[PDB]
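Novice: Below: one structure in structure tokens.
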Amino acid sequence: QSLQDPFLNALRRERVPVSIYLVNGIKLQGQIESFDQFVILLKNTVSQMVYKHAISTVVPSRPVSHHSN
Amino acid sequence: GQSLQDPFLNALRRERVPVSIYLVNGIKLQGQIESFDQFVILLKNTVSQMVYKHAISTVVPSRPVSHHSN
Amino acid sequence: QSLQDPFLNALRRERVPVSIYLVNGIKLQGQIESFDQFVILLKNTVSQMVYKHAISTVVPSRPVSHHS
Amino acid sequence: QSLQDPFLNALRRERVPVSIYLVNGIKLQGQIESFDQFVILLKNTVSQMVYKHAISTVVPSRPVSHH
Amino acid sequence: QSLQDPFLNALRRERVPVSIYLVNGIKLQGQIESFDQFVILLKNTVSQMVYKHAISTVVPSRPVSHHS
Amino acid sequence: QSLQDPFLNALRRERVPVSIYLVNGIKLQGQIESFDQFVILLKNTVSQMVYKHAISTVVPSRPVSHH
């Protein structure tokens, strides 16, 4: 019904490398493993739990089609 | 007042105007409002980037946008 | 009841130059056209939309009667 | 909530000079005129509306008997 | 059932010196007078009100039993 | 279903060293001692309380199962 879900779900389903930018000026990288009401797991060497409230932007490494409905 | 978010974001969208979104950390994002909902804005430029409104300070159009109001 | 609405309305009605300080450090300038539960529209050249969650303090440029 | 209203009320009544520090490191000064669920009106030369969500700490300039 | 209340109660009655670190990096000091759902009153020379939303970490100066 | 409960529980169960990056860019280390809807207890040399609203990301120092 909303946007968050399909956007993250395409990125993950596609295992596309993404960048996640934090409010503190840090730039995380890796693939979107899973997500939540509150968190995303970004997979790199380890799984890391990023809190949505500390996220500024989510930026794919390339155009991902069909981020649909 | 009334609800001002939608009529403003919608104006910027149908008119495919270039905007600058400013983050709470004082970083500047550019592009066009592709879509938006209760929590996020999709800013199309070279890709689509999901921006969380909670991380957004101010939205600025690059030129005046008519009505921008219901 | 609330203070935020009588206070802003007086600035809007009397169309006074205000300085909106944001949590980053940036000092916004201009006039308040309208507002909302979540945003203020500050005008100068363009109509720009501020989220209240990023505002620290609203300072009038000159004294305003913001009574009740 | 009920630890806050009595603290600010006491400050306001004594018209005590206070020091408001914001989540960004800036330090505001003046007197508490009014307050709300969301805002404090700190009076200086002008009345300035401060959002609580942007404040970290409110510091009395001298002791104040609260609740 | 939470940890945040037994944790602050323990520090309170024990009057152990704590260090409150703020979201921005500032370090407050003193003893925990009382507390709320939204605020903590940190006493030293004066009673200062700290907003929890601006608090990053609460670090007691000595080990404390904090159970229930 | 919560994802932050299994992840935190696994990390704690295994007593694994983690790094907690705060909304200010400072890194905290230790082991997860317990946790709340609002806080985590990071055990290092002292039992310290970290608020979740000040946490960017939680980083296990080595791969963990989190089945």
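In chain C, numbers come from Swiss-Prot; the residues present are 5-72, in order.
According to its header, the structure was obtained by X-ray crystallography, 2.8 Å.
Note: Cβ is positioned from N, Cα and C throughout, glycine not excepted.
Here's the feature list from Swiss-Prot:
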MUTAGEN   C:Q8 to A  No effect on Hfq condensate formation in both growing and late stationary phases
MUTAGEN   C:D9 to A  No effect on Hfq condensate formation in both growing and late stationary phases
DOMAIN    C:9-68  domain 'Sm'
MUTAGEN   C:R16 to A  Almost completely disrupts the ability of Hfq to form condensates in both growing and late stationary phases
MUTAGEN   C:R19 to A  Almost completely disrupts the ability of Hfq to form condensates in both growing and late stationary phases
MUTAGEN   C:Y25 to D  Almost completely disrupts the ability of Hfq to form condensates in both growing and late stationary phases
Novice: How far is it from C:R19 (mutagenesis position) to C:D9 (mutagenesis position), counting Cα to Cα, in Å?
Specialist: 15
Novice: May I have the DSSP-based helix, strand and coil counts for the residues of the domain 'Sm' (C:9-68)?
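Specialist: When I sort the residues of the domain 'Sm' (C:9-68) into the three classes, I find 12 helix, 30 strand, 18 coil.
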Novice: Using Cβ atoms only, which residues of the same chain lie under 8 Å from C:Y25 (mutagenesis position) while being at least 6 residues apart in sequence?
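Specialist: Residues satisfying the criterion: C:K31, C:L32, C:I59, C:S60, C:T61, C:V62, C:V63.
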Novice: How big is the gap, in Å, between the Cα of C:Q8 (mutagenesis position) and that of C:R16 (mutagenesis position), rounded to a whole number?
Specialist: 12
Novice: DSSP on C:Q8 (mutagenesis position), three-state: which is it?
Specialist: helix
Novice: Reported as an integer number of Å, what is the Cα distance between C:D9 (mutagenesis position) and C:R16 (mutagenesis position)?
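Specialist: Per the Cα atoms, C:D9 (mutagenesis position) and C:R16 (mutagenesis position) stand 10 Å apart.
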Novice: Determine the most Cβ-crowded residue among the mutagenesis positions C:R16, C:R19, using a 10 Å radius around each Cβ and all protein chains in the structure.
Specialist: C:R16
Novice: Name the mutagenesis positions, out of C:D9, C:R16, C:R19, that lie close to chain D, meaning a Cβ-Cβ distance under 8 Å, keeping sequence order and answering 'none' if none do.
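Specialist: Filtering C:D9, C:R16, C:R19 for a Cβ under 8 Å from chain D leaves none.
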Novice: Using a 10 Å radius around each Cβ and all protein chains in view, which of these mutagenesis positions has the most neighbours: C:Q8, C:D9?
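Specialist: Answer returned by the neighbour count: C:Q8.
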